[PDB]
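Novice: Structure provided below as structure tokens; questions to follow.
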Amino acid sequence: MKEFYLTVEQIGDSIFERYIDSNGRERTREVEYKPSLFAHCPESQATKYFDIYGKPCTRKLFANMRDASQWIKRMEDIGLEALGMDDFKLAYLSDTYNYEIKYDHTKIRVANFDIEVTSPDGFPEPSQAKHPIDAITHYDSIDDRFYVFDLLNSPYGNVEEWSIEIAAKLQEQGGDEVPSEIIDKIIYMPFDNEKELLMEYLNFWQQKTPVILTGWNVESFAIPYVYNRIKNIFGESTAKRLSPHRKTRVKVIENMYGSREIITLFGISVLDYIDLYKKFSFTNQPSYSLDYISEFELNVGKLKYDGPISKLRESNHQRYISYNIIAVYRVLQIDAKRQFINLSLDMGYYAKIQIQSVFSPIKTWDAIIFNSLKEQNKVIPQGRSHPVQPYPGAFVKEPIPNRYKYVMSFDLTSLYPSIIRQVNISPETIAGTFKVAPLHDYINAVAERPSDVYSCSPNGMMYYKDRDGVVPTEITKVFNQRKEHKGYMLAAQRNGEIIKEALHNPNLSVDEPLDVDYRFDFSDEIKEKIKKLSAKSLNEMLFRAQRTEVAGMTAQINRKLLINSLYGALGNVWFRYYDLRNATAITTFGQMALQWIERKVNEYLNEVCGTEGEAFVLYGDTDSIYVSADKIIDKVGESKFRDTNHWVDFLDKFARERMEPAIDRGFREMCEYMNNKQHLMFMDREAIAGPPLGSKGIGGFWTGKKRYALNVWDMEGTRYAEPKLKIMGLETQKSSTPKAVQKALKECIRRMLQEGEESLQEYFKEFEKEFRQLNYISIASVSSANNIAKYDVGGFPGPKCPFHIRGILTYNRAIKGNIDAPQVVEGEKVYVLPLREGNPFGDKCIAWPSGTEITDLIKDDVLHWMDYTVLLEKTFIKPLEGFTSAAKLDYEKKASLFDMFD
DNA sequence: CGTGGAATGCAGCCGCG
DNA sequence: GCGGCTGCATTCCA
């Protein structure tokens, strides 16, 4: 098989690499890699190397990376550019694997673990690791086994062994309900003392050293804990065995008002699934704990248990171990879904970099570009330093707060990557500048044409139209790849149909499954060849037919990820190809583009509706625009439509046959106006919203920028059986809104958009009448408490102490002198509730930890003094008032008309 | 080290017979 | 007594 790398590290003058050799066996090797950097040389000197600017460079082959680094230093002291890949691991990787990397994940050891540390005090700080590790479940992808290490005796109790039989049983049976899929994949290992446990684990760890290390928070907890626990009990060199090259290093990170340390293990790639999630989930959740995410992704979280976790081992050691096992597994399941590990591997090997760098847009693109330029003997620019100079971004139209009955949204395809291609923006394509006129003079097409020789941008930047830019070329390549892969898909879906006929018209003749490439389209000599084929073996020809299709789908996703993570890199000063003028060129262009089309779409909808100067475009936002179709409906009559689905088709037909052509004509003019290298501005109809035909409901409403709601029926050609509410920015997406409320808000909105004023009123009056009878946890506002002691002057609010930080004070007091009371930990979230004066608590509000009910020590009184009026008014009424005001509706009859004023 | 647009809860001032 | 503003807090469109 092809030979690929697992991990690479540079340890002072040496390259340590773990890799899969030609026979599939894992290997590790040390190499005194000889790096090569480049310097500019005179034309007289003949070479095959030139920088991206065409200037000739002489190649310099150093004896060791140290010398190379030393050289770069001297070059900075003289003031001369030092071209070449400064990251020697990348270079080494480029040379050792100069060909499309093809790996077999089946040979890559992916470890997934979690630990348990019984702690009486607070959270057991990893940097200290003051308490014994009483459990470790470590899953190995190569063996597909869960290795459990159980501590039988510790200063916190001596327990019996964990029963697998009991673990398999049902809850109602006194069991732990550990799934039947992993019940036979468990290997239990109890121990008498912790030293015996740690040393056995560390030993197992040498036998099956992970290549990829994952888990939930394993990088900020698990790893540091185990490492420090071992370093303190045994010495530091023993703790270093966690690294296959016996090298570690502590890193420091400052998040908010404090810091945390992680341990770097040379020779391993740590992809903490919590970070992996946050980066590729693209679904911001209110809580990122495994229990929340697992419940939200798997529809079931981590096992349940009674009493505090710090006492679970002493109270029910059986559930304690099972809870540990299930924790590891829950993460494995989420991955069975999102497949973010694979997403990392295939992405890392594409760019040819350390898998853990998949977290950096910069590192990935620098790696991708470096490899391209290298193939054509070109030398990359020297990483230069740049002052963080904020530049303008996307244009967002200030909407007129109001209701909108019919709406049609349109979006531009990959706006930023597109503009880079169309204008041909790149550090080496800069040709010159030109007298810049007010952006508006460009949007209304009244400014002088920038130039008739160079591709231009509204910020005054001019680019060569002939030469191919380095950046643009590279994006285009990825775009072209995403396409060639949809091709391997939209085909492996049809070639799979000519095979799906296994029972439709089966045959016989028992033999091996037909040998053909399911990817590339089938042949006629093979289409007629599948006649005399066994219907039994015919199934395997569909396993690959279905496999290839997915293999394709799992191909474009990665490509769009790169495409989308380019502008950021390019806009990031630490990027090799960064350039402030280019970033502003891309971005300012986007603005002209979005407002130029706005004008066109308005000019057109007026010259089609007869109107003189109507504002059809009610909102814009970076790359999309929302249009009002009201005038278009009235131009035919709502009565002239059978049902809702009838006026919907009308608009769709109108957009594709009238709008698109208008839009494209328009954008083409702009391309000619800016004398761009190529027309790439493409819009597509996105949504179509409106109220149910013959219903007193309003279309939707806009409160302000980024804040609105629509009732959509057709999203990009996809008609819904039931209209879906598209609420954006409103308080329904606000995690801080108590359930009962945030719920009641969506229903308030729905009634507004599909039923009308009167319906909304009926609901509001109902909800208020049935508010007290709602659960106190449900009607409570959630908040995260940061920096509490800063406003805690002896148990009381300090310098303008926040509302949520106040209640924490009233709480810390009410339970001051109790360890059984749920402790409110800094950096976490808490429930908040107002209190009526005269309350035996001191303050006007109280807040306790989240996901937990108020301690029975003060629960009774809290549930007796919580100010119900103040509560509703602030979380329901106040925000609904925001919606109804903009929508021009009342949520309460007899309201005042003059309120809108003063 | 992955870049700009922008929309509020409170918490305290200041300005007026 | 409540009407302007400003305190950065915190989240979210692209």
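Structure method, as recorded: X-ray crystallography, 2.7 Å.
Using the three backbone atoms N, Cα and C, a Cβ is placed for every residue, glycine included.
These came from Swiss-Prot, pasted as-is:
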BINDING   A:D411, A:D623  Mg(2+) 3 binding site
BINDING   A:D411, A:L412, A:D623  Mg(2+) 4 binding site
BINDING   A:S414, A:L415, A:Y416, A:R482, A:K560  substrate binding site
MUTAGEN   A:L415 to G or F  Increased misinsertion, increased mismatch extension and inefficient proofreading
MUTAGEN   A:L415 to M  No effect on base selectivity
MUTAGEN   A:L415 to A or G  Decreases base selectivity by several hundred fold
MUTAGEN   A:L561 to A  No effect on the ability to recognize damaged DNA. Increase in probability of nucleotide incorporation
MUTAGEN   A:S565 to G  Increased incorporation efficiency of correct dNMPs; when associated with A-567
MUTAGEN   A:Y567 to A  Inserts both dCMP and dAMP opposite 8-oxoG rapidly and with equal efficiency. 100-fold increase of dAMP and dGMP when situated opposite guanidinohydantoin. Increased incorporation efficiency of correct dNMPs; when associated with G-565
MUTAGEN   A:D621 to A  Drastic decrease in the efficiency of incorporation of dGMP
MUTAGEN   A:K706 to A  Almost complete loss of polymerase activity
MUTAGEN   A:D714 to A  Complete loss of viral replication
Novice: Using C-alpha atoms, which one of the recorded positions A:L561, A:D621, A:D623, A:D714 comes nearest to A:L412 (Mg(2+) 4 binding site)?
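Specialist: Looking at Cα distances from A:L412 (Mg(2+) 4 binding site), the smallest one goes to A:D623.
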Novice: Nearest to A:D714 (mutagenesis position) in three-dimensional space, by Cα, is which of the recorded positions A:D411, A:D621, A:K706?
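Specialist: So, spelling it out, the nearest of the recorded positions is A:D411.
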Novice: Sort out the sequence-distant neighbours of A:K560 (substrate binding site) for me: same chain, 6+ apart, CB within less than 8 Å of its CB, listed by position.
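Specialist: Sequence-distant Cβ neighbours: A:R482.
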Novice: Specify the secondary structure state of A:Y567 (mutagenesis position) as given by DSSP, simplified to three classes.
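Specialist: Note: A:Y567 (mutagenesis position) is helical by DSSP.
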Novice: Taking Cα atoms as reference points, rank the recorded positions A:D411, A:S414, A:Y416, A:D621, A:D623 by distance from A:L561 (mutagenesis position) and give the first.
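Specialist: It is A:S414, whose Cα lies nearest.
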Novice: Quick check on the recorded positions: of A:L412, A:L415, A:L561, whose CB has the lowest count of neighbouring CB atoms inside 10 Å?
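Specialist: Output over recorded positions A:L412, A:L415, A:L561: least Cβ neighbours within 10 Å is A:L561.
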Novice: Count the other Cβ atoms sitting within 10 Å of the Cβ of A:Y567 (mutagenesis position), across every protein chain shown.
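Specialist: Cβ-Cβ neighbours of A:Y567 (mutagenesis position) within 10 Å number 21.
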Novice: Of the recorded positions A:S414, A:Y416, A:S565, A:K706, which one has its Cα closest to the Cα of A:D621 (mutagenesis position)?
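Specialist: Out of the listed candidates, the nearest Cα belongs to A:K706.
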Novice: Could you state the CA-to-CA distance between A:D411 (Mg(2+) 3 binding site) and A:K706 (mutagenesis position) to the nearest Å?
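Specialist: Counting only the Cα atoms, the answer is 15 Å.
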Novice: Provide the three-state secondary structure of A:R482 (substrate binding site) computed with DSSP.
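Specialist: Where A:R482 (substrate binding site) sits, the three-state DSSP reduction gives helix.
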Novice: Of A:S565, A:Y567, A:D623, A:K706, which is closest to A:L415 (mutagenesis position) if I measure between C-alpha atoms? They're all recorded positions.
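Specialist: Checking each of A:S565, A:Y567, A:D623, A:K706 against A:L415 (mutagenesis position), the shortest Cα distance is to A:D623.
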Novice: Per DSSP, to which secondary structure element type does A:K560 (substrate binding site) belong, with helix, strand and coil as the options?
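Specialist: SS state of A:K560 (substrate binding site) = helix.
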Novice: Look at each of the recorded positions, A:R482, A:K706, and point out the one with the fewest other Cβ atoms around it within 10 Å.
Specialist: A:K706
